[PDB]
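Q: I am attaching a structure below and will ask some questions about it afterwards.
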Number of protein chains: 4
Amino acid sequence: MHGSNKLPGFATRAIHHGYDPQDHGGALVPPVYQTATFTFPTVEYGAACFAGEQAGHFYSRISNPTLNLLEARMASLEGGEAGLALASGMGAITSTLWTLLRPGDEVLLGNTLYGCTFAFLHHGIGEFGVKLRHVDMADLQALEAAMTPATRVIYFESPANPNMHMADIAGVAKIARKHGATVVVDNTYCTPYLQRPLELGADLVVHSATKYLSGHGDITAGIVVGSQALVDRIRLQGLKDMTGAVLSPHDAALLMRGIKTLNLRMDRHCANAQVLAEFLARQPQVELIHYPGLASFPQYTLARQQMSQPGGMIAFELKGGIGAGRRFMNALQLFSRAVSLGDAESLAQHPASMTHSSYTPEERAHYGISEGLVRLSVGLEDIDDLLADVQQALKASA
Amino acid sequence: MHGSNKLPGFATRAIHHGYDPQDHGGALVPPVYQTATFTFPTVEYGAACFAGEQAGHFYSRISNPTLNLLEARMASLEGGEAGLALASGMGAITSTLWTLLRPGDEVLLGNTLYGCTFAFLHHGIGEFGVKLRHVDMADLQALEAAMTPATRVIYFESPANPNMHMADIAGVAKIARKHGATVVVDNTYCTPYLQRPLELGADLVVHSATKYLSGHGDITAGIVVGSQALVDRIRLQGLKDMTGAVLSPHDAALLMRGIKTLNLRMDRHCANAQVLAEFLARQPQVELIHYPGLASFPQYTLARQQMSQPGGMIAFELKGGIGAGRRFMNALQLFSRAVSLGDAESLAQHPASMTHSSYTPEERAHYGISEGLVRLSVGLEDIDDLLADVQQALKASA
Amino acid sequence: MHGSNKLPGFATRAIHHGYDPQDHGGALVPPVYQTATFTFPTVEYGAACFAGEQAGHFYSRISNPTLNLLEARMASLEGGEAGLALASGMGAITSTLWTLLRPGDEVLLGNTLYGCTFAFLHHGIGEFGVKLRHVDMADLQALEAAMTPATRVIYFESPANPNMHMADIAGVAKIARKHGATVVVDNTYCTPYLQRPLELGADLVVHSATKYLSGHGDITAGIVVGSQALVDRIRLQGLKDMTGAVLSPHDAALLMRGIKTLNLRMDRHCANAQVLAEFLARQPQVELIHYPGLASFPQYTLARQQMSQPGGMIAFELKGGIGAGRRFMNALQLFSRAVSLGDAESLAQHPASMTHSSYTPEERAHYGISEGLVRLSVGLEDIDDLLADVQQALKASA
Amino acid sequence: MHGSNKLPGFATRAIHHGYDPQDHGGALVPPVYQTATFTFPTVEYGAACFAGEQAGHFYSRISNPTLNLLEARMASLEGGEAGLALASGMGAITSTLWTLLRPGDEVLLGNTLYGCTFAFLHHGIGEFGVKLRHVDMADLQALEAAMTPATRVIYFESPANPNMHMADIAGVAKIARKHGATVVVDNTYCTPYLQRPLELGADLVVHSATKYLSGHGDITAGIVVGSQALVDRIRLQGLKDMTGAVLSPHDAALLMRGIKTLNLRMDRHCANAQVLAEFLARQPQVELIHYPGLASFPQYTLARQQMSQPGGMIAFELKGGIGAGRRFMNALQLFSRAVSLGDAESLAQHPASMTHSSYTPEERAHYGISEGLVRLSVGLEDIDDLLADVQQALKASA
């Protein structure tokens, strides 16, 4: 029965914020409102909480009670005014963009983006009259120059794959402020616990709660956090009309549960990541590592200004090419070969031989897809087991 | 374990189709794959699993096993090639159209659509360059007229609101074929058990499984059934990139549980509605009555040519206007005042005083929504009980 | 919403009994209180609760809200004052007996009992000083004869395997009524829909809701209904201290869900049974058939005065004994080979070759089980599909 | 690694043991087998199963595949041979005691036992011919002086409320292997991460997974781990026949989720309670503190021997008695007033005013309840937030 008072700690808010059992029969854990619609005592009441002149419910695709908790709790974590829960990370971004953008508008994106966010942009909204421009969100000079009066939205992820490149959120925020552009940042990798873009200036944050937020890989979910005005626009339009990405109260309840241990889990993802990154840094097979924890990381100072810890994500270039990458991934025994991250279990991936095994060294390299770059999502397993696993894979990657 | 499709009876396929317990450890009820990621044995299996070389999964937003069973089964019930499961009715509607339509194309709409479907059409894709035109899909003379070399898809619901107005599905299917347009019908009200648009000529059918299909109002879900080529494209583009309206295995399984009693539940709905319609008709308080089961139904004959049964939705207009309606609704004890339909629970709504209450007799007239229009979604309760509520509520309407 | 008071019809009460959305934020379907503990606003309240002075909760093992509804509902349907939900049918049986019996007490039992109920009495509570005596409850002169001052309770099922042998509930209650014994009936096969033993005189009724109540075979649950006085003891003694067979509210919800279509499902189970039982009757390969629906049924008159419908379970004997039954069973394609009943899916089982393959012709025989007796739990599939599966199988049983 | 092959650490087994996705369609999170019955391909196979000659399932009450992994995992965590899941903690102890005891047998019990298990023993099995006697399990001489040829089981909690009194598990275990008797340790409080009785000589461990194991108070479950032999006996007798406390695969899947973060949460719980215990040790209002972490704790050494960490429970007495206990309790703002423990939410309780508020000081003392003893279950919230709550409450107690 806290979170919402003066200023309870992060971990106290990710557990209590927004809920007092005294308001729900005393149920310690909040009841799950797994219902599609709600009823009214009078046609007059219905009308009231239909026109917004009243606080109530009537249909879950619009707003649900258990969903309103996750949302309220998530907003408090990112330090925003309000949040909206959705069916998936793509439901969050597509819902945001579909209502913020219109034909003739221009949107500036980071030089790199999450595959489906790229496809959506260049083959989805991008083919419905909206303008796209990929700029270096770390290059403020270039950002300012790329700005036009048609610029409505600035969208990027920080950090961004594959080299965990970082952006200057507070600087971008400033430019967009002068020009009147809305800043949207994908904060799946850090979570509200490791980085809070809204405080650095960004206007809205989108998450793929499917990853770190759920932390157990058993639900697909997305989240949006920003001003009431903005989230309200996105709730009444993007999600309801243009997208139907409605989140199941059950999954929302599952999300809210995985969040009750967000700080602990993140603490552990980073810890295992730090020692693994440094262990990777002494092997002659690894010729380059992309991890914010190492001081040799190009944007070390910028990373440590925005991020609380270097995150539990690392990537490196195996000296040996695509063949070594294949051998390295085929030899892994604890690290699972799959796509995704933020799971308790350790995941690893070699895009050059997996998601891009079709292309050519010439084309894959064109997309900035290194030939021997493998990426791992360090889980909550015992480092010893982890170090041992990649240790043998390396001996096999040769 | 018999669902040979087309051959085994409906009820038989609604329970077994697509599943043999022998293939899943003898599990009578299929295991729910509440997972987000799927891992590979090697990076070469992942590659083939990405280059369409190998059959398998890797991420539940693209495709999930539990959803695949739900999908295959729905397909069988509609006599369709392939199905697609989504987070809600609007996830299917928007996911379908977002991929079939582009800027410059035109789409012919049925006079009346679902509130949100109208909003998405007119304030969604519409504001992105797609041309819209409403045409009485029952008038084939006008349809043929309205056709153009640019009309890409014909979209409508049958029956439709606010009077259960039907369309000539095979009629427009023939026209759409000559010109080369895609007919997609919203078969929500009927369910594949009362009508199979695909067999009448339609190309795609979208469903709001939130209603009759789930039948118990505890989940929100949508469904798209059509040709393998059409559905594959909608999966790989509409859902994957532009909507992300992913359905949660937990809900998809609840839906498959509801479907298992589709026929039984739809029979009671139709049986109960008929009796109420009969009654409402002879009522002095009733000015007009819209129930496809009455021999006076304008389109009685057409209805029985497309619908195996009259469905369980009924609409009627009170002579006293908004006043009567407000009093009628407020006096209801067994019927619930709310939106939606298709629950074991009987739902009743009065637009002029609820959803469209913020209006005035202005458009309420322009939209065909009489001040006395009342829509009833007859549940499965005891008809004796439902009649006393309507009867009692009728007397209070005075 | 219509409560009980026994006025609203069975179908109304089995859907709305004891629930008013208005009292729960207007949620059509009750929110599921999936929580282990409930908090107190003050220490006083918590106390007043523990002292019954105040009504509320504290621990979901003694009393949970979600389960409470289910319990108020099942009592209504059964026509008793109180109900109680447990982890399983056995958890209900054992909990009831574990609290009504003590060393020296005597239990008069029906001749044939469900496997685990038998093993429970003879190898469970039986090895703790409780005397067990099997009697033919259809014979009142025999029962009254076995009646002794130490007889504390009378337990039986009606109908009971292997040939749905019936009992005279009202007559038994009379004998028990005069001596002071407690009558408890396992009403699993009939459900409150087809038979209400409480209305005939029984003191307590038990159910394996893992069957017809759920009707969808995805949960195992138990139910007990009877007076407030008796049930309270079972909850606060049998459930709480012994067995501790607590039901998950998730499962309780799934159960109230399947119950919403109880009458519809039972109506079909029986219609399919009658036809199937009449088709087997005309078969020369079948020697004897046990179905309360056939006019030849031995207790056909007693059956029709206690049950509103013959039910959905069938047992019959093949002329070719063992081998005919094995070949038949091993040939079935739509019916499944499995224990259990009350599922939407049709199940079949041949003791002589499955559960009792262990025994010998003599053993089984001298144990009640013929060599060619097979039991079918007719499902909701299409009758012609079911009939053609038994037909094909009968021919393969040559 | 990826289980318990390459002698994986605890955190690694807590999330990987017993499961390899490459065996279940590559699913990262194992599919939930929410099914009651399992079918067979031939009657023969079914016979095999029923007998035990063929590996498989046929009914979940006996054994379910999702529960098998929960069981197998726990077995690894506790370092045991086999495990079993039950509907609840009580379901675990009763199911266990009901199968290892018969009239004429004697069971030696620790001096203090959990409220319900005491009632169970003294008003359940106890009234069924079983002889029970309490002996201080920290006093090996008295324990041995109590061993009789009739002694069959030694059952104790360690630590045990209300003062966290310990017992020499290796000690009583050695006395047992000598005088027969089976050792059953209720290891709920410490979990297999903080204490492993099996590795000290215990025969079985019962768990109220409803607490720390679950971790989030949304489940009620129990766990038993020990030798295949003893465990196989409890499965096929206590579970199956005398208890029926079946676990829902839903909750068993949920519980396996919480276990995925056991080490992490357990660490915070302990690090949190220490600080809190230290702080309580310096306040004028506190008369006595029972925390195994305080160097002043009577069994400090022995605790340090068996428990890897001091745990998360803290009991203490207020010089002010009940009055001081009520005001301090009623004054709590972050801690919640409720029974139970092991949740991410901090809970507190004062027996003298809640559960025993009705008894007189005499009665209370004649049971083991102090007039000013309050028990605190320290959650995972923020320590600074927790200190502040207790601080003001302590002040409110004047």
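The way this entry was determined, per its header, is X-ray crystallography, 1.8 Å.
Cβ coordinates come from backbone N, Cα and C, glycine included.
Straight from Swiss-Prot, here's the annotation block:
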- B:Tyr59, B:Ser60, B:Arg61, B:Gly89, B:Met90, B:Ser208, B:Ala209, B:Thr210: pyridoxal 5'-phosphate binding site (BINDING)
- B:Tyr114, B:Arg375: substrate binding site (BINDING)
- B:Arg61 to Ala, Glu or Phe: Loss of elimination activity against L-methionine (MUTAGEN)
- B:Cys116 to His: Drastic decrease of the catalytic efficiency of the elimination reaction with L-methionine, by 6700-fold, and increases that with L-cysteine by 7-fold, mainly due to changes in kcat. Loss of ability to catalyze replacement reaction between L-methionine and 2-mercaptoethanol (MUTAGEN)
- B:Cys116 to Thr: 40% of wild-type elimination activity against L-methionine (MUTAGEN)
- B:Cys116 to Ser: 9% of wild-type elimination activity against L-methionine (MUTAGEN)
- B:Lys240 to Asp or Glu: Marked decrease in elimination activity against both L-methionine and DL-homocysteine (MUTAGEN)
- B:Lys240 to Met: 50% reduction in alpha,gamma-elimination activity against DL-homocysteine, while retaining elimination activity against L-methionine and L-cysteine (MUTAGEN)
- B:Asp241 to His or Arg: 5 to 14-fold reduction in alpha,gamma-elimination activity against L-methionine, while no change in affinity for L-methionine (MUTAGEN)
Q: Within 10 Å of B:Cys116 (mutagenesis position) (Cα-Cα), which of the binding-site residues B:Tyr59, B:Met90, B:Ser208, B:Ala209?
A: B:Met90
Q: Using a Cβ-Cβ cut-off below 8 Å, which of the recorded positions B:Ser60, B:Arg61, B:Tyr114, B:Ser208 are near chain A?
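A: Listed recorded positions meeting the cut-off: B:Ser60, B:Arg61.
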Q: How long is the line from the C-alpha of B:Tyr114 (substrate binding site) to the C-alpha of B:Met90 (pyridoxal 5'-phosphate binding site), rounded to the nearest angstrom?
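A: Rounded to a whole number, the Cα-Cα distance is 10 Å.
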Q: Three states by DSSP: which one describes B:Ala209 (pyridoxal 5'-phosphate binding site)?
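A: The three-state answer is coil.
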Q: Given a separation of at least six residues and a C-beta threshold under 8 Å, show me what packs close to B:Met90 (pyridoxal 5'-phosphate binding site) in the same chain.
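A: In sequence order, B:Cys116, B:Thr117, B:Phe120, B:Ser208, B:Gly222, B:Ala245 meet the Cβ cut-off.
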Q: Determine the most Cβ-crowded residue among the recorded positions B:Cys116, B:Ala209, using a 10 Å radius around each Cβ and all protein chains in the structure.
A: B:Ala209
Q: Any idea what the Cα distance is from B:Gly89 (pyridoxal 5'-phosphate binding site) over to B:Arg375 (substrate binding site), rounded to a whole Å?
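A: Counting only the Cα atoms, the answer is 20 Å.
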Q: How long is the line from the C-alpha of B:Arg375 (substrate binding site) to the C-alpha of B:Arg61 (mutagenesis position), rounded to the nearest angstrom?
A: 36
Q: Can you tell me the three-state DSSP label for B:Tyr114 (substrate binding site)?
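A: DSSP call for B:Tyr114 (substrate binding site): coil, neither helix nor strand.
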Q: Under a three-state reading of DSSP, tell me whether B:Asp241 (mutagenesis position) is helix, strand or coil.
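A: Note: B:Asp241 (mutagenesis position) is helical by DSSP.
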Q: Over all pairs within B:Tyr59, B:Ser60, B:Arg61, B:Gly89, B:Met90, B:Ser208, B:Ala209, B:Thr210, the annotated pyridoxal 5'-phosphate binders, what is the largest Cα to Cα distance, rounded to whole Å?
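A: The two farthest binding residues have Cα atoms 24 Å apart.
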Q: Per DSSP, to which secondary structure element type does B:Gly89 (pyridoxal 5'-phosphate binding site) belong, with helix, strand and coil as the options?
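A: DSSP assigns B:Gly89 (pyridoxal 5'-phosphate binding site) to helix.
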Q: Rounded to an integer, what is the Cα-Cα distance in Å between B:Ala209 (pyridoxal 5'-phosphate binding site) and B:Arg61 (mutagenesis position)?
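A: That comes out at 18 Å between the alpha carbons.
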Q: A 10 Å Cβ contact count, applied to the recorded positions B:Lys240, B:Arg375: which residue has the minimum?
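A: Among the recorded positions B:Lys240, B:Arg375, the lowest count of other Cβ atoms within 10 Å belongs to B:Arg375.
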Q: Restricting the comparison to the recorded positions B:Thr210, B:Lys240, B:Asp241, which residue's C-alpha is spatially nearest the C-alpha of B:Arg61 (mutagenesis position)?
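A: When the Cα distances are compared, B:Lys240 comes out closest.
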Q: Validating a neighbour-count step here. Other CB atoms within 10 A of the CB of B:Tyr59 (pyridoxal 5'-phosphate binding site): how many?
A: 19
